[PDB]
Protein chains: 4
Amino acid sequence: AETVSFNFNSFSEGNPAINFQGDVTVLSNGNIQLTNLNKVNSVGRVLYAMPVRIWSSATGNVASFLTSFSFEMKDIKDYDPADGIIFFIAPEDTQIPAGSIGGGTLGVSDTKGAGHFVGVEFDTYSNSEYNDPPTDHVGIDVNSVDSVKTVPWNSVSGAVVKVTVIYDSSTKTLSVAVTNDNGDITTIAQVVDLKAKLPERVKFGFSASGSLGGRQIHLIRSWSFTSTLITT
Amino acid sequence: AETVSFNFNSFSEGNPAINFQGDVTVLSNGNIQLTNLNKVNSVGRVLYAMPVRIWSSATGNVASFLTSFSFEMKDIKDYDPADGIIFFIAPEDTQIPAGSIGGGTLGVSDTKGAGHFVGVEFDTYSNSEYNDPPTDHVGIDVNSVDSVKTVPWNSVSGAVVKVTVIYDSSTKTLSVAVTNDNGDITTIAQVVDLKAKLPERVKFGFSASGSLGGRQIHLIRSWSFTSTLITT
Amino acid sequence: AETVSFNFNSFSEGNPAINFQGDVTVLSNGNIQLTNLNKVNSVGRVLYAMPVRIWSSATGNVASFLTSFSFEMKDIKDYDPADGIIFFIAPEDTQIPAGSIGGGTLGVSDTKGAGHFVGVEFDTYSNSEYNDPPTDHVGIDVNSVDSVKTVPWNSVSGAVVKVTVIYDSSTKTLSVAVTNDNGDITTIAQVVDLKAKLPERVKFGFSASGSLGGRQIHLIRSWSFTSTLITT
Amino acid sequence: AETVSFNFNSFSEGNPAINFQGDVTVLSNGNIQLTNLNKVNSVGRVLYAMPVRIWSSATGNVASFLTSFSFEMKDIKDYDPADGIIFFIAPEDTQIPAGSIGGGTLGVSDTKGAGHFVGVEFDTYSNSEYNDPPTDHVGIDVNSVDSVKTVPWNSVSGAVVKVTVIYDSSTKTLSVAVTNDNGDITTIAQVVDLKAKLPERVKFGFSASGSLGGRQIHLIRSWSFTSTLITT
Ligand SMILES: OC[C@H]1O[C@@H](O[C@H]2[C@H](O)[C@@H](O)[C@@H](O)O[C@@H]2CO)[C@H](O)[C@@H](O)[C@H]1O
Ligand SMILES: OC[C@H]1O[C@@H](O[C@H]2[C@H](O)[C@@H](O)[C@@H](O)O[C@@H]2CO)[C@H](O)[C@@H](O)[C@H]1O
Ligand SMILES: OC[C@H]1O[C@@H](O[C@H]2[C@H](O)[C@@H](O)[C@@H](O)O[C@@H]2CO)[C@H](O)[C@@H](O)[C@H]1O
Ligand SMILES: OC[C@H]1O[C@@H](O[C@H]2[C@H](O)[C@@H](O)[C@@H](O)O[C@@H]2CO)[C@H](O)[C@@H](O)[C@H]1O
Ligand SMILES: [Ca+2]
Ligand SMILES: [Ca+2]
Ligand SMILES: [Ca+2]
Ligand SMILES: [Ca+2]
Ligand SMILES: [Mn+2]
Ligand SMILES: [Mn+2]
Ligand SMILES: [Mn+2]
Ligand SMILES: [Mn+2]
């Protein structure tokens, strides 16, 4: 089988294994801070530098993957705690949308909320322009921040959240488990055909953004990943 | 929300939080050995002592859960390495089937392979009477060891195996990610309506068995679990 | 290490992790009300359903534990309030004393004020028959409501009180910190050898009671707990 | 009663309510990083600016206090993870010792390991010169880093640790409860007469240090405190 795996317990600029885009910054504690609290419509994204082959045009096989990461969002006096973080998968040449307004676009979509990507968002502000639920929520996005499906969630300021994601190639099911600070878990799952939505080689990463009045701390603390593609 | 969670990095006799059934034994290193290498048709089961309410007849809500565990199977001279381990969910009154022949029933079913339980098996012997695939395999079992679905797998003697399971109540999807000793992952997912197959209160646990000629070391090394039921 | 931990931010009827005894009722807001305002000598107790092994006869080790909880007592028109709440530890088979007169026995002792339990009381009425101090008080009880030690305190009707308790196994010290609504803290500590006063397996819970003329609202709002026993 | 209480969920440079000493720095995420990873024998300390009156010379009374805080330590490539963090109480005019060598002195003592303070240390390196236990440990320090008492502990890189401390004036008992990342708790308690060891007014704070080859990330994430002195 074709397996790719990595595990970061701390990050650092200068590490060739990671690409940085936008206002991203690496704190002295190894944490990744995606947005710049002093910029309007800030957008920051981080990606595993090496593209991963999720499916094969030769065999038609699609990869299965297991990934978990931990992040932290915290309020700052005195802006609206927004907009959130999104774990995404996109073409290997993915870039921050030209003329990105950040905000509710989470740094992956245009003003209409469209883009080429599949992801799991941890959304902390309700943008009616993208049909968001009225509360904080976790959502599965397929080429749009107008989530295909969402589940109520609660973003606790300063709390460390743990996430586990499993993609089963056979059933094409993407299931997500979010462990909150207080111990409660939140789950959401959706059938998503990566073969039909994305190219053979993609990049995995995290993105976050803010607006003029919407800003908050977006930190990525750790990230382990393993994908296995059966080549037969 | 109604949440139940626990974490076992090791086990010790006398812990009220755990229920032992059959030939279970706790080793000095804190590991749990499920079968007795000197008994014919040995069967051993360990269960979380407290019943978990996976669904409420009052609301109709079903709980989501996240659990991870690690186990190890090791060959012994001069017996056949069998039969395997099964992580299962069963009614709270669950007991080792009367007159259990162990072996391919994995300690959860009758001679015909039927029983009242839902589980994930790590099967190391191919029983044609229960329509097993021709190789080692992971399977999703619903009231029978004749798996609803299986995926090829390989049990490596002495290898520590890590497993992660997510059950999403909304989609009723049970997804499993198995991390093999060599780094590759194996996944299998299946939609299973726990509310339709099981009572409101159930017990979670592990079971293993052997026959006269089939015996091996079945070890459970760790187990973390969290289920959250929405009460509203 | 053998660890038991749970966290209740709210309570619900039907949760198998909780045992109800006497006049206990679960309010729609998730709060637990211990006594019945319309009954003479009302007694209500709630216990964590699973017995906890606080010490091992094998090693002689005693567990350390950390627990915090919040409660509220509110006066009603026009009864005396009367009698209070007690956080207790007792044999796993503990039940409301037969023929309990409620009142100053706090639902845990007999008429003489004796019983089998260790606890921290938040006493709002002065029973001279149990040598109570003349004012509201917090006390450490060991097999009797005639406290081994008490400290002055003030029960404010309708005020949410937060409590933190630490039991250090090495020194066998039980320390309590009570945070009043006005920000002021009250502390009390006492050396109590749980190994000598209680059986290996015990249950933790809260009890409240009243009399014909003494009645008030006794509410448990939240409860988190963690006990760790060194096994080696 | 005289009560002092504050709560910090994040810190900021410029907040007059805090004294910054040495290499301390505040990250853009609100965390306080005590030591500088690029300096030899780095020492950084943070103190609550307002001195607290822990005892009255007029009444002989000592104050009781309840404090809880969370911190994080993380290894860096490639130095020994040292030396640790200490929560301390010292004279109001306390400053980092002149010519401090950092390292095992934890920033509060001279080369002999002596100083004027009382504290709880989270020690991650074993200094034989100060009679340290052979493993990571939590210790109670009274005017010396040669702990009056210690308990085995385990510092996990990148894990958030929660600590609760209660000081009971009557019994003069200082009890500590440490909640590790995996849920396990570690406790330690010791009778310490604050009035005989410290002056009437003191400052509370944190300190950390490193050596030439011993360095790690020492972060303070949050801190809540309440002290009550009975004046009568
Ligand atoms: O409050 C946070 C949200 O702000 C929205 O944009 C605001 C903007 O921040 C404010 O300066 C002004 O221009 O009004 C806008 C409309 O609400 C973002 O669109 C949203 O994503 C949040 O960040
Ligand atoms: O070889 C392992 C398998 O044994 C099967 O049972 C055997 C038994 O071990 C042998 O002594 C003889 O009685 O024939 C039996 C039938 O084949 C089990 O049924 C199977 O589960 C494996 O354990
Ligand atoms: O005033 C509250 C206290 O009442 C005591 O019991 C009273 C009882 O309420 C009254 O009706 C009469 O019978 O005299 C009793 C003895 O004083 C309780 O003993 C005490 O615990 C409080 O509840
Ligand atoms: O390895 C961490 C410990 O270092 C000790 O100091 C070392 C120093 O790091 C090294 O460069 C050389 O000078 O030898 C010293 C003595 O062994 C500290 O004393 C100790 O506290 C740890 O930080
Ligand atoms: Ca949004
Ligand atoms: Ca089989
Ligand atoms: Ca009383
Ligand atoms: Ca040291
Ligand atoms: Mn959204
Ligand atoms: Mn099978
Ligand atoms: Mn009393
Ligand atoms: Mn030390």
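In order, the residues displayed for chain C correspond to 24-255 in Swiss-Prot numbering, which applies throughout.
This entry, so its header tells us, was determined using X-ray crystallography, 2.2 Å.
Placement of Cβ uses the backbone N, Cα and C atoms for every residue, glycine included.
According to Swiss-Prot, the Mn(2+) binding site annotation covers C:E144, C:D146, C:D155, C:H160. What Swiss-Prot records for C:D146, C:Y148, C:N150, C:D155 is Ca(2+) binding site. C:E115 to V appears in Swiss-Prot as a known natural variant, with the remark: In minor form. Annotation of the natural variant C:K172 to A in Swiss-Prot: In minor form. Here Swiss-Prot notes a natural variant, C:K185 to I, with the remark: In minor form.
The two recorded residues, C:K185 (variant position) and C:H160 (Mn(2+) binding site), have Cα atoms 15 Å apart.
For ligand 7, the neighbouring recorded positions among C:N150, C:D155, C:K185 are C:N150, C:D155, by Cβ distance under 6 Å. In the three-state DSSP classification, C:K172 (variant position) falls within a strand.
For the pair C:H160 (Mn(2+) binding site) and C:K172 (variant position), the C-alpha distance works out to 10 angstrom. Just so you know, of the recorded positions C:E115, C:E144, C:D146, C:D155, the Cβ with the fewest other Cβ atoms around it within 10 Å is the one at C:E115. Sequence-distant contacts of C:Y148 (Ca(2+) binding site), defined by Cβ-Cβ distance under 8 angstroms and a gap of at least six in the same chain, are C:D103, C:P104, C:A105, C:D106, C:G107, C:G126, C:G127, C:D155, C:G237.
Using a 10 Å radius centred on the Cβ of C:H160 (Mn(2+) binding site) and all shown protein chains, the other Cβ atoms total 23. Excluding the listed site residues C:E144, C:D146, C:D155, C:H160, the same chain places C:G107, C:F145, C:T147, C:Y148, C:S149, C:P156, C:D159, C:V161, C:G162, C:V168, C:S170, C:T173 with Cβ atoms within 8 Å of the centre of the Mn(2+) site Cβ atoms. In terms of C-alpha distance, the listed recorded positions C:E115, C:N150, C:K172 place C:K172 closest to C:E144 (Mn(2+) binding site).
The secondary structure of C:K185 (variant position), as reduced to three states from DSSP, is extended strand.
The Cβ of C:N150 (Ca(2+) binding site) has 18 other Cβ atoms within 10 Å, all protein chains considered.
Residues C:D146, C:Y148, C:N150, C:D155 make up the record's Ca(2+) site, and a Cβ search at 8 Å around their centroid adds C:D106, C:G107, C:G127, C:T147, C:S149, C:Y153, C:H160, C:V168 from the same chain. Closeness to ligand 2 is met by none of the recorded positions C:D146, C:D155, C:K185, no Cβ falling under 6 Å from the molecule. Note on C:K185 (variant position): other Cβ atoms within 10 Å of its Cβ, all shown chains, come to 17. Less than 8 angstroms from the CB of C:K172 (variant position) sit C:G162, C:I163, C:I211, C:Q213, each of them six or more residues away in the same chain. Rounded to a whole number, the distance between the Cα atoms of C:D146 (Mn(2+) binding site) and C:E115 (variant position) is 24 Å. According to DSSP, C:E144 (Mn(2+) binding site) sits within a strand segment. Ligand 11 lies under 6 Å from the Cβ of C:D146, C:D155, out of the recorded positions C:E115, C:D146, C:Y148, C:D155, C:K172, C:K185.
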